[PDB]
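Undergrad: Supplied in structure tokens, the structure appears directly below.
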Amino acid sequence: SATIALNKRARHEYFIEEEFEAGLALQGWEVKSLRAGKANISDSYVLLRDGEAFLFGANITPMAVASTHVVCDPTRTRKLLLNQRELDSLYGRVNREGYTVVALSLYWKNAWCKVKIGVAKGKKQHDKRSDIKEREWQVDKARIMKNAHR
RNA sequence: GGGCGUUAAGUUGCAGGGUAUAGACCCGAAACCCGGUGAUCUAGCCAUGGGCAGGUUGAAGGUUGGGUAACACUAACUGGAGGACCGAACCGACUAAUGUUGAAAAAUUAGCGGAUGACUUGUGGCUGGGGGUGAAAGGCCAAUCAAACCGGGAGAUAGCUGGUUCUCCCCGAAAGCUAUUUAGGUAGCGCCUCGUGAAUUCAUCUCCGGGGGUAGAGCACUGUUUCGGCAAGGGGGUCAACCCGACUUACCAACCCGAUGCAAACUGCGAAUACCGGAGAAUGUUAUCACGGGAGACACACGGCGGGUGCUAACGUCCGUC
RNA sequence: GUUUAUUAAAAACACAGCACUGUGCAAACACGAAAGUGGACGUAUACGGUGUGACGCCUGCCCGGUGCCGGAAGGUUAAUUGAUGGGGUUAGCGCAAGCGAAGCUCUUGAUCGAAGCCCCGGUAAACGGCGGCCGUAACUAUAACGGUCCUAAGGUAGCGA
RNA sequence: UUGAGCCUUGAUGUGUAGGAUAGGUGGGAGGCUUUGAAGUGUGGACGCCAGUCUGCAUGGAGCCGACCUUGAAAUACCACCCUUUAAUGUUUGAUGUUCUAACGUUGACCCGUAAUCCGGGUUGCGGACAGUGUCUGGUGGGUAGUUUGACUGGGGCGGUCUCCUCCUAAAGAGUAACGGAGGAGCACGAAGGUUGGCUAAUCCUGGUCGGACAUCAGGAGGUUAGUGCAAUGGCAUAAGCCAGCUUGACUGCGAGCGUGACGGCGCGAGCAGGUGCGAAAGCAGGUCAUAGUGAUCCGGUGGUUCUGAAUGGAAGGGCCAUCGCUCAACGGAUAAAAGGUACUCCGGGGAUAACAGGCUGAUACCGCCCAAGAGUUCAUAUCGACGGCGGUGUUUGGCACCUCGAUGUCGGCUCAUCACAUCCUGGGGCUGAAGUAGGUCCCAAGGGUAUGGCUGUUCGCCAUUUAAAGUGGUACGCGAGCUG
RNA sequence: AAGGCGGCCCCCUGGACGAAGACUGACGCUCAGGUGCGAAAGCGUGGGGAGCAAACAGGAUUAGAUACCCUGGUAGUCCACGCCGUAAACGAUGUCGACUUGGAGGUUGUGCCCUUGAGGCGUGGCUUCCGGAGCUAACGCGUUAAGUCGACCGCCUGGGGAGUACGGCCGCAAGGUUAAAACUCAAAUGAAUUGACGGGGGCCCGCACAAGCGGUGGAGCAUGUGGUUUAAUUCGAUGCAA
RNA sequence: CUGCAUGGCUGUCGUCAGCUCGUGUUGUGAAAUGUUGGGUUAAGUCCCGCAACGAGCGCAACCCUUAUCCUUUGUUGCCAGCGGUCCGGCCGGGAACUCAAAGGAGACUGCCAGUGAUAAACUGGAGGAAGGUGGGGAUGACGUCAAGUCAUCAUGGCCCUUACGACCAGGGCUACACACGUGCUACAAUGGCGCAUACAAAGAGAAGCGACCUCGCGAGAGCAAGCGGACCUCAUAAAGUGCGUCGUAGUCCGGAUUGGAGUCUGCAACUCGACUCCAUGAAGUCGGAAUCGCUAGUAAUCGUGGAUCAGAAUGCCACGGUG
RNA sequence: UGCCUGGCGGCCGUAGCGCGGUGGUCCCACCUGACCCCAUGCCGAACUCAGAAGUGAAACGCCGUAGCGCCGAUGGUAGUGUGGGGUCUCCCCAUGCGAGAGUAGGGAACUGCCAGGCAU
RNA sequence: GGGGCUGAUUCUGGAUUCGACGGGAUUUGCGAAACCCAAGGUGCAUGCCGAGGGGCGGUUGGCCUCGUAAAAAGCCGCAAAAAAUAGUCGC
Ligand SMILES: [Mg+2]
Ligand SMILES: [Mg+2]
Ligand SMILES: [Mg+2]
Ligand SMILES: [Mg+2]
Ligand SMILES: [Mg+2]
Ligand SMILES: [Mg+2]
Ligand SMILES: [Mg+2]
Ligand SMILES: [Mg+2]
Ligand SMILES: [Mg+2]
Ligand SMILES: [Mg+2]
Ligand SMILES: [Mg+2]
Ligand SMILES: [Mg+2]
Ligand SMILES: [Mg+2]
Ligand SMILES: [Mg+2]
Ligand SMILES: [Mg+2]
Ligand SMILES: [Mg+2]
Ligand SMILES: [Mg+2]
Ligand SMILES: [Mg+2]
Ligand SMILES: [Mg+2]
Ligand SMILES: [Mg+2]
Ligand SMILES: [Mg+2]
Ligand SMILES: [Mg+2]
Ligand SMILES: [Mg+2]
Ligand SMILES: [Mg+2]
Ligand SMILES: [Mg+2]
Ligand SMILES: [Mg+2]
Ligand SMILES: [Mg+2]
Ligand SMILES: [Mg+2]
Ligand SMILES: [Mg+2]
Ligand SMILES: [Mg+2]
Ligand SMILES: [Mg+2]
Ligand SMILES: [Mg+2]
Ligand SMILES: [Mg+2]
Ligand SMILES: [Mg+2]
Ligand SMILES: [Mg+2]
Ligand SMILES: [Mg+2]
Ligand SMILES: [Mg+2]
Ligand SMILES: [Mg+2]
Ligand SMILES: [Mg+2]
Ligand SMILES: [Mg+2]
Ligand SMILES: [Mg+2]
Ligand SMILES: [Mg+2]
Ligand SMILES: [Mg+2]
Ligand SMILES: [Mg+2]
Ligand SMILES: [Mg+2]
Ligand SMILES: [Mg+2]
Ligand SMILES: [Mg+2]
Ligand SMILES: [Mg+2]
Ligand SMILES: [Mg+2]
Ligand SMILES: [Mg+2]
Ligand SMILES: [Mg+2]
Ligand SMILES: [Mg+2]
Ligand SMILES: [Mg+2]
Ligand SMILES: [Mg+2]
Ligand SMILES: [Mg+2]
Ligand SMILES: [Mg+2]
Ligand SMILES: [Mg+2]
Ligand SMILES: [Mg+2]
Ligand SMILES: [Mg+2]
Ligand SMILES: [Mg+2]
Ligand SMILES: [Mg+2]
Ligand SMILES: [Mg+2]
Ligand SMILES: [Mg+2]
Ligand SMILES: [Mg+2]
Ligand SMILES: [Mg+2]
Ligand SMILES: [Mg+2]
Ligand SMILES: [Mg+2]
Ligand SMILES: [Mg+2]
Ligand SMILES: [Mg+2]
Ligand SMILES: [Mg+2]
Ligand SMILES: [Mg+2]
Ligand SMILES: [Mg+2]
Ligand SMILES: [Mg+2]
Ligand SMILES: [Mg+2]
Ligand SMILES: [Mg+2]
Ligand SMILES: [Mg+2]
Ligand SMILES: [Mg+2]
Ligand SMILES: [Mg+2]
Ligand SMILES: [Mg+2]
Ligand SMILES: [Mg+2]
Ligand SMILES: [Mg+2]
Ligand SMILES: [Mg+2]
């Protein structure tokens, strides 16, 4: 479909409950590479300062060096396109010393790039172990039930 | 009304210039097909007989001894197998020299490889040319092979190359346009010659009418460009040195006006020459036009003039006039 | 060993070994319009063809495409056979144009109709093909790793200006 | 097992009207009852379950028939029989099981015979198979006949092949290049004809959204807008924009003229017939004009005042209108076509290339001119930016002028000449020249001006000497002096 | 003997035990080298190949899953002759001799008793479980000793480096065998004890679920916390237990 | 400032039921028995069996409240009986009762059957207000969380003595875009509205609670008697009950926001309390994942008192009504 | 015959704009209202059909203004057809034709038909 | 050194990035700079030489002054020398 580079390592590391389909504001070469040219969404987080929740973590492979007059770099703070109705939640519940906002996926909608973002906490090894334990234990319990029922 | 006719004599022989089919001015192909001849050279195969001097290496195997229950294994004697080794005859030609109208249309000289086998050789036969054969090189098939030789079609074709032989007199060009599987050929026209007819037909000069829009010139229009005024003012301010910024900071800056230039694809204007028509004398062997017979030719070059292209470079190239 | 007699004797051909394929005999194949012959007076441990070429380690992935084989569920489909439509002719109807039954004709072609092709699968020791792009590790430097466009796969073992 | 004529239609039905399974037109009514009627039941059933062929066990004798709801009169009747159903005798096209007499036998025996060919006889096998003859679909470089264009500042590649607009095009017409610039392979029954009416682009002011922008009112300006399209030439009488009517976007001609070698193309007053608009005078044979396109042959369609192979028709042909070709290589070879040859060959060319020679010198080398400066101040002792003018032919370049009826080109060995823009030696000037030793410039060609490793070298790197191991032309010297 | 051996039948053959009988007369045990056998996997030749199944293909879970799972699938597993000689080749216990309390069996002989039942009393061979003395660090062994001895062979001397490299041998190969050194470390270890944990098992309790009831999360209202802003938003509490 | 030096105090596991010691025994020894196993339970409660025998902290009981009865003593608490009435406990009087607060009796598996191991213990029941702890509260082990407080207080170092110390005025803890937590109002016809009308308990009161009269639509204001309080006040409790009214509605539903003018306490409510009138009438119209408490007078629903307090609860702590 | 007005033409940039103010006794324009018969893709903005209350206010026309637009000499220059030359990417001479722009200057139009209204 | 394909999520001529962040214009209160003024109050100033300024220095020299010139204080610099910055992550 229209799905482009998505971060699933963050999806595993977090248990995000927030889903905003906010868009992104980009320059020319950015959308050039996003259409084809491998914009990378790995290691993504927001940098809310004023009303300026830049997507700080995002890489990209430039299409070419056609724009030779001015030298650009892949490491740019891409801005965000989100409603002020929902921007208050980020103005609020982001500073909890243990809460972050990360980008899950990036896709196309009528030739406009929309990057999904979500609020998460962060999982440390001892709860990932419990999550995997429960995931495998549900399967084991269902298998045991089927074997007992025959 | 328009096209073709209605004026107008043709025909048969002779000779001559053409045209069409027959070879069609002559010499010359590489090539195709058909019918025959070759395996005595060479390539393969079959059948029958010869050749490999001489000198080395010790595998299988067979005995004796040790050893094993029997083997297996081990020591001694015989053994002479190898697409085995060196090297003669024989076969071949890897290197260098000689020679290149030579001794010889592939050899000689001094070296070289195989030399008991996938070897070599004598005799006879078999394999036929779009086929044969080929330890595979497009190699050989009788000094000739990416399709052998003889004869026939056949004097194939050749828009190609060369040649085309006695004399005199008169006239006398082109290397241009169009079309072309066309560009070095050809066909029509432009140009030439001969004959028949025809009008002051044609040419030079003088006068008259008309078209220009090229030189030159100019910026009314389409583009380009410079310095001034009207201005919005910005950019390092001298100065505060943090100021509103006092202010012009070797900067840029819409229209509007005043000047200065450029243009093949600009012309509010605009020549000479070039070209057509009307009138007139003088001169020119009708030099002008129409038809018919016959061609030749469509590879041009230089200089002068106005130019594109090139470097206003070329004995360079492309156009128009002499 | 053989090879271009007569400028190339070699890395060029052959070779034993190995792989695939067809071949049940009146075998495949080849020469022959045919008879017939070779294969072979042989019988799948044999013959022919195609690849590589003693021997040691191996022949890794892919049938997208072209060949080959297996199947005929569906579509198309020759030759063959001939259901209708139309036209010609006229015995006769028509005071006239015009109708016009049989017989003979030219034409369209209803239906039947195999192989083949379309389709499914296998076959690579069949013809063949086997990726680029970016970031990321305690200074430099690289990338174990990940993100993702495409393919049939992205080149394994081994070797390397 | 099996296809339609075939013994029979055993048969179907229905306005929401409904004893409803309606009488073919002409006759509306027993032909039924000995042309065997409703009777009891409850397979199968059409099924709008109101019903319905209701079919069929023992009967031995009446259902209907008026039509009730009626827009249609019972199928209980004479019924070329329907919105449609069925089994067996008539016909034999396939897939099969079985037999031998065709056919085959490179199974066995015997004979001709003395004979592994052949033929005949006997006996077995396969068997209407295989195979062969004609047609036919597929496969089919195993083999054959062929094609693969031109222009081109040598060929190939790149680009072009037709038409139109501007300039080169030198003030009539025409006029070339692989010159500079753009388009065309259409659209429109209105975007045409007539009549009537009308005149923008741009800018300024005022005004509700409304804005650098619309729709309005006034003004500046006069074609700086517009043409269905690219460009040129025009358009105010408007060719530019609307409204009403219409099809002249007609038929057959056509004096004359322009442009082309020709095939051809275009303009055109006016005549005859019939139309449209306008009261009328008058206009209309397409579009403001120039691109919007393709010969011939072969065939298709409709009419024909024709032709009709003895007659009468017909078939066919001709005539008129018209259709089927990115034949774009566009004056179009045929309906039907790609490459390699270093295994090549033939006829030619220096008309046409590569090595050379000639011409010019963009480039190459060298010289000179003015001066921002570098150089502790200081432009010249050395250099010199931004710019310019020249010499040689000397590299890379352009032309194709001699040579393709033959001029052998790279490099290496031997053999040298000449130039001076001189490497050294020789003679001098300046110096940012103290001396030794250096930088630059002038004159001066008398002489000299390496050895080895690398690669086939020229060039170059390296090692070691010398005063240097200098630059060029000599067909980038020299193969009728040598190799390769 | 070990590895190992499972329908039935036949052919050849090795080994073990017992009833009674006679001789042979120390011929007896172990074993460095050496030889032979030797699970499976593996390699060569010639076959076979139903099922299973490395490698491999596809699907699936997962952030990733080159695995566990699913659908296919080659070598292999099978036969004959050959090659290596590796295993947790384990009883982690080298062969033999005799001595040292018992119980419950299993298998297989043999003597005698009234064999009325797999009735009893003795004696042998193999083997299982429990256990006394004894032994061991403990677990545990315990007449088949890990109890006390005798004869012989092999091996061990800290964990890594390493049973690694080199070297000799064997082998077609994979690899096997003999076997170090430099360097680092203060430990590396085994039996058991007490906690703790288990996606180990068993039992039990609590509004912890199951059957309710009402609320919270939805929209203002009264509070505290985090961040924001300010000169301060004074400080502390920051899971259930703020 | 250091609760990462502490004393003291407190939360959690958990009102879970375990945590230990003396002697003896077993194993060289860390250690084990006792504390496991069988019934039983609210429970290491009890019994049985057993290298165990006993004890301590512990799960129970003793402690506080309430559920029945008896007795002692009746004012400010009550009227069985009588008299009168101003019909009112009014007071003479009556000390049985409702009640006041002291001591006892009383529930102890005591008994009766069944079950079990001849036990412990369990099931049912004649009695009782009561049945297995009758119903609630206090009582919180060994110990874990460097758990929270050095800002209640004390305390060891460290830090300042012209300043981190001392005094005063004005602002801030109550704050512009949000999130989270605990409660309240609610959503409506089970309801709000207008007018009558009963049913409680527990507490407070001395510069304090504050009767009555009058002005007040009102918070309240002048007047104030009584009360150190079974006397007098705070303080006609609400839900309900009677009657109409509202008919599923931007509602006579929700009273959040906002404007006008005041009432009480406080030198002084703009930052920053509350009550009262008029009007305005935000949402909402039963709430997504995921969640919280409760097993009987408990969950819900209604009202009141009290703590610090000049005033300020929708919070906290307790009584009750219905249930 | 002279004033001015109307219609049709010739001449179409000395023939056209800007400024000053006049014209009505005539002719024209403005205008009145409008059922007709005609008209607006809405309105008598335009066509018109019935007329003269007023005005020359806008137009139209006339007279002067040199601010403009234009017409533009002589002379000079550029160019060149022929012939002859140099130092030849360009130029000289003998010859005729001789521009464009810019100076001097001109300039506020002439003229033919009828149709009326004016003095004669 | 020269040709062809891409520079299109659309090839087919008309995307509101739905949102925050520039810019426009429309509907609201005001401050002589979003206004143009000396009239109520009836005080001692406009300007005239102005002194160097919070701890330090300074602005058109007057925002702060007055008597015949001096402290200067309404702002700007030193200064606030909380700008040290998601989640995961050792002793
Ligand atoms: Mg020929
Ligand atoms: Mg040929
Ligand atoms: Mg030999
Ligand atoms: Mg040899
Ligand atoms: Mg020789
Ligand atoms: Mg020899
Ligand atoms: Mg030899
Ligand atoms: Mg022969
Ligand atoms: Mg060949
Ligand atoms: Mg060849
Ligand atoms: Mg031949
Ligand atoms: Mg030939
Ligand atoms: Mg011939
Ligand atoms: Mg000839
Ligand atoms: Mg002559
Ligand atoms: Mg030619
Ligand atoms: Mg003549
Ligand atoms: Mg000309
Ligand atoms: Mg002629
Ligand atoms: Mg002629
Ligand atoms: Mg020509
Ligand atoms: Mg020609
Ligand atoms: Mg020629
Ligand atoms: Mg020429
Ligand atoms: Mg010329
Ligand atoms: Mg020239
Ligand atoms: Mg020239
Ligand atoms: Mg030429
Ligand atoms: Mg050899
Ligand atoms: Mg040779
Ligand atoms: Mg044969
Ligand atoms: Mg090979
Ligand atoms: Mg090999
Ligand atoms: Mg392969
Ligand atoms: Mg396939
Ligand atoms: Mg097939
Ligand atoms: Mg078929
Ligand atoms: Mg292969
Ligand atoms: Mg290597
Ligand atoms: Mg004979
Ligand atoms: Mg048969
Ligand atoms: Mg071929
Ligand atoms: Mg073929
Ligand atoms: Mg061919
Ligand atoms: Mg050509
Ligand atoms: Mg011309
Ligand atoms: Mg008109
Ligand atoms: Mg008419
Ligand atoms: Mg046109
Ligand atoms: Mg033709
Ligand atoms: Mg006829
Ligand atoms: Mg016909
Ligand atoms: Mg055609
Ligand atoms: Mg052509
Ligand atoms: Mg030749
Ligand atoms: Mg020539
Ligand atoms: Mg040359
Ligand atoms: Mg020459
Ligand atoms: Mg200087
Ligand atoms: Mg020389
Ligand atoms: Mg010199
Ligand atoms: Mg000399
Ligand atoms: Mg001399
Ligand atoms: Mg030389
Ligand atoms: Mg010579
Ligand atoms: Mg036996
Ligand atoms: Mg041994
Ligand atoms: Mg095995
Ligand atoms: Mg399987
Ligand atoms: Mg599997
Ligand atoms: Mg095997
Ligand atoms: Mg071992
Ligand atoms: Mg072992
Ligand atoms: Mg032994
Ligand atoms: Mg045994
Ligand atoms: Mg034991
Ligand atoms: Mg090893
Ligand atoms: Mg689990
Ligand atoms: Mg006027
Ligand atoms: Mg003049
Ligand atoms: Mg002039
Ligand atoms: Mg002039």
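In order, the residues displayed for chain A correspond to 11-160 in Swiss-Prot numbering, which applies throughout.
Heads up, the Cβ atoms here are built off N, Cα and C, so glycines get one too.
Pasting the feature list from Swiss-Prot:
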type    : residues               : note
MUTAGEN : A:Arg139 to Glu        : About half loss of protein tagging by trans-translation, binds tmRNA normally, binds ribosomes normally
MUTAGEN : A:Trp147 to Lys        : 97% loss of tagging by trans-translation, binds tmRNA normally, altered binding of the tmRNA-SmpB complex in the ribosomes A-site
MUTAGEN : A:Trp147 to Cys or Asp : 70% loss of tagging by trans-translation, binds tmRNA normally
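I'm curious about the neighbourhood of these features; can you describe it?
TA: When secondary structure is read from DSSP and collapsed to three states, A:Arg139 (mutagenesis position) falls in the helix class. Spatially close to A:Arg139 (mutagenesis position) yet at least six residues away along the chain is no residue at all, judged by Cβ distances under 8 angstroms.
Here the Cβ of A:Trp147 (mutagenesis position) has 10 other Cβ atoms within 10 Å, regardless of which shown protein chain they belong to.
Annotation note: A:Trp147 (mutagenesis position) sits in a helical segment as assigned by DSSP.
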